[PDB]
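Participant: Structure provided below as structure tokens; questions to follow.
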There are 2 protein chains.
Amino acid sequence: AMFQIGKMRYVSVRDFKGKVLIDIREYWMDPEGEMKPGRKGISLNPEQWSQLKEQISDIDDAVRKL
Amino acid sequence: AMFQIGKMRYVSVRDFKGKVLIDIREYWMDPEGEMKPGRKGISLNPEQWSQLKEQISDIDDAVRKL
């Protein structure tokens, strides 16, 4: 299901049309209090997700240099 | 700089308006072969990024059982 990374921001793991997706995304809250996906986000497949993970060290380095 | 996680997909680390952004995003290629940012992406601040990292194990567990 869902993994929160900020107010109104979630990583979601779902099966969509047979295929697994790691989705990093902004959400709105509707009037019934339900979270609904906003248009600012990205769906990654597991290989892309893997590549992201593999580069965390490099990403962190760049972030630290600021 | 930039970090590739698939065809047409890059994580970008930049300083924007005083603050650091880890930006995970889809790119188009223009006719001169240059990559340009598409609208499907998300800019994460370091706190959000931290929360993402903290939950990698849990995200992976979700993905694995699928």
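Residue numbering: from 1, along the chain as shown.
We read in the header that X-ray crystallography, 2.9 Å was used to get this structure.
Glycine too: its Cβ is placed from the backbone N, Cα and C atoms.
According to Swiss-Prot:
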- A:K7 to G (Swiss-Prot position 68): Reduced ssDNA binding (MUTAGEN)
- A:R14 to G (Swiss-Prot position 75): Reduced ssDNA binding (MUTAGEN)
- A:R25 to G (Swiss-Prot position 86): Loss of ssDNA binding (MUTAGEN)
- A:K40 to G (Swiss-Prot position 101): Loss of ssDNA binding (MUTAGEN)
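Give me the structural setting of these features: burial, nearby parts and distances.
Facilitator: A:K7 (mutagenesis position) carries neither a helix nor a strand DSSP state and counts as coil.
Following the DSSP three-state reduction, the secondary structure of A:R14 (mutagenesis position) is strand.
Taking the Cβ of A:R25 (mutagenesis position) as reference, residues of its chain lying under 8 Å away and at least six apart in sequence are, in sequence order, A:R9, A:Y10, A:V11, A:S12, A:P37, A:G38, A:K40, A:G41, A:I42.
Under the three-state DSSP scheme, A:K40 (mutagenesis position) falls in the strand class.
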Participant: By the criterion CB under 8 A from chain B, which of the mutagenesis positions A:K7, A:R25, A:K40 would you report?
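Facilitator: Out of A:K7, A:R25, A:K40, A:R25, A:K40 lie under 8 Å of chain B.
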Participant: To the nearest whole angstrom, what is the C-alpha distance linking A:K7 (mutagenesis position) and A:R14 (mutagenesis position)?
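Facilitator: For A:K7 (mutagenesis position) versus A:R14 (mutagenesis position), the Cα atoms are 20 Å apart.
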Participant: Which chain-mates of A:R14 (mutagenesis position) that are at least 6 residues away have a CB under 8 A from its CB, listed by sequence?
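Facilitator: Expected: A:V20, A:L21, A:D23.
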